[PDB]
Every structure is written in structure tokens, then in C-alpha cells.
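Undergrad: First the structure, which I've put down as C-alpha cells, then a few questions once you've had a look.
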Amino acid sequence: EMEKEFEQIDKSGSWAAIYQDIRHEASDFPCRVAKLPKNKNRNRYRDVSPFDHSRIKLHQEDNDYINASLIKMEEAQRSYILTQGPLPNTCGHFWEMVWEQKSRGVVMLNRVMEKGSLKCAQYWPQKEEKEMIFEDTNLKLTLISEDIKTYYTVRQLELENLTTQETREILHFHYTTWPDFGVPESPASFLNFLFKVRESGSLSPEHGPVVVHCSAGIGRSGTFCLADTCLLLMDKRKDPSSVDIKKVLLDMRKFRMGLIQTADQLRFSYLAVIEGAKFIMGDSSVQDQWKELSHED
Ligand SMILES: O=C(O)C(=O)Nc1sc2c(c1C(=O)O)CCO[C@H]2COC1=NS(=O)(=O)c2ccccc21
């Protein structure tokens, strides 16, 4: 089992070598367009880029570049789009991307302020009277309402493509106590947030891929996605013992670099998956237990 590997990893204290090992094995593909001079100001961090092969392209003739990747998990049959926290000049591209990609949901795993710095643009309206219009890609965004919990908030947004006046509802799931380069408070509150996004319908295959981000779109987002995929995999066979977490993280880093930033986020992934396996394996009652534990209200 993964649970045996965990104990055994923990016992000999070797998470950091395990994680280093992954870092060494991880793929490396060109990110030439990310690196073009015209895109300098479309990238939040010098060091974090989309590979060319998996990057999301805007449907615009001017400049199709956005710091975003399609993580496409073939065996699990789920995709996500991982992106960085939008910059003040690319909140229009971010919303363009969700319109074009037909996502129903965006998962935000960070605060716009962390560790004294602005980690993300305020890319969505904070109240009903004051919608956002993104004039460059001709999109309108309105808070329809939000459901505030002690550790996360869900919002309902309306996205209008101003060019045809089509309209879509986007669910925003905002985790606000997961620290940059840290980990969720516990497996239960992580699993409860994840199942909130599952229950919501946004992950379902009748929609475009969910867009998940943190500040870089790699640490916290890779953690979130790795757990979800692992649970999905376990689900379809009902066979926990044919999931290899490290191996799934490595299929993931074929599509974007740097997925999962430290060895404890790695270790939290095992925690999250081992716990969630309870629910996957037929004990649904754990779900409401995660909710009690997580103290959502
Ligand atoms: O929001 C999060 O949860 C998150 O992940 N945030 C990140 S990942 C990250 C940073 C931050 C940040 O918010 O400060 C600073 C830039 O570097 C990467 C770390 O460095 C690198 N990440 S990488 O694997 O893309 C890579 C390649 C080469 C050199 C450095 C790097």
C-alpha cells in the first residue's frame, strides 16, 4: 500500500530525498513563447512558465499568450487548467481563457496578499453594485453572491461575453487559510474544500476543465490536483493499490513544471489521498466527518 510507503518514508525521515527525487525525474520542455520579449509582462515569475506544448492559447490574433497549462490526465479522464495569479494587465486574458475553455469553476488557493506581498490581482468583483468590465477582451464579470465560511468562500459569478451578450455562471471556490509554500490545516478541511468543489458539478466532464490557481499556479495547485486525481483513479477501479502517487505527480509535471513546491506538500498529498480513500472505498459517512472537523461555519 501507499499507507505502508508513507509510514516507511516517515520512519526513515526521507520525504526530502523522495521529493528531491521527483524534482530530478521531472520533465523539461521548452517554454519559448513564455519567454518571448513581448510576453515579459504577462509572466508573474521569471522562473515559472508554461511549456509550449501544453500552454493554453487565447483565441486572439494579437497575442495568444497566457501563463496557463492544460494538465490532461488521460487515465483518470480529468483535466485541469493550472494558471498563475492573474496580473493587473491579464485579468482580461484570465476571463477570456475561462470563456473560451468553457470552465464552470475556478479554484483559487491563495490570498491576494501573502507574506507582505501582492500575490495575485483582485480579478473578480467583491460586490454586486460594482461589476468588472474587461475592455480588452470585451467580457463582463458580476458577483451574484457568495457563501462565506471560516476558511473558504464560494462565489457565484456571472460572466458575460459582451460581444454576443451570452452569459455563463462561474463558481469561484476560494481557499483563504492555505499558506504560500505551506499546507492545509488538516486533511479534513482540505478534503471538505475539495468535495465542496466536486459536489458543485464543476469537475464534471460536461464542462471545460476547471481552472485552478494559486500565486504561481504550481505549489498549492499541484497539491490540490494531485490529491483529486489520485482519488479519481482509486474511484474508477475501486483499487487503491494500483495508484502510484509519485508516478501521478510525475505524469502531471509533463504538462506544467514545479507541481508541488515542497516535500511536506508532498507528504500532505499522501495524507489527503489515504484519508479520502475511506470515502472512495464506500464509507461515505466520513464526508460529513470532514465537515465537522473542518469547522466550516
Ligand atoms: O502560490 C503557490 O502556492 C506557489 O507555488 N508559489 C510560488 S512557486 C515559486 C514562487 C512562488 C511564490 O508565490 O512566491 C516564486 C517563484 O519561484 C517558484 C519556485 O521556484 C521555481 N518553480 S519551478 O519549478 O517553476 C522553477 C524552475 C526553475 C527555477 C525556479 C523554479
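For chain A, we keep the numbers from Swiss-Prot: what you see runs 2-298, in order.
A Cβ is built for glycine as well, from the same backbone N, Cα and C atoms used for every other residue.
Swiss-Prot lists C215 with the feature active site, phosphocysteine intermediate. The feature substrate binding site is assigned by Swiss-Prot to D181, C215, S216, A217, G218, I219, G220, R221, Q262. Annotation of the mutagenesis experiment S50 to A or D in Swiss-Prot: No phosphorylation. Quoted from Swiss-Prot, the note on the mutagenesis of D181 to A is: Substrate-trapping mutant. While the structure shown retains the original residue, Swiss-Prot records the mutagenesis experiment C215 to S with this note: Catalytically inactive mutant; abolishes sulfhydration.
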Undergrad: By CA distance, which of the recorded positions (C215, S216, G218, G220, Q262) lies nearest to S50 (mutagenesis position)?
TA: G218
Undergrad: Could you tell me the C-alpha distance between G218 (substrate binding site) and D181 (mutagenesis position) in angstrom, no decimals?
TA: 11
Undergrad: Using a 6 Å cut-off on Cβ distance, which of the recorded positions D181, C215, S216, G218, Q262 come close to any atom of ligand 1?
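TA: Near the molecule: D181, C215, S216, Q262.
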Undergrad: Would you kindly give the Cα-Cα distance separating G220 (substrate binding site) and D181 (mutagenesis position), rounded to the nearest Å?
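TA: Cα to Cα, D181 (mutagenesis position) and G220 (substrate binding site) are separated by 8 Å.
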Undergrad: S50, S216, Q262: which of these recorded positions has the highest Cβ count within 10 Å of its own Cβ?
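TA: Result of the Cβ crowding comparison: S216.
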Undergrad: Cβ-Cβ under 8 Å from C215 (mutagenesis position), same chain, 6 or more residues apart: which ones?
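TA: Correct list: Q85, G86, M109, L110, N111, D181, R221, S222.
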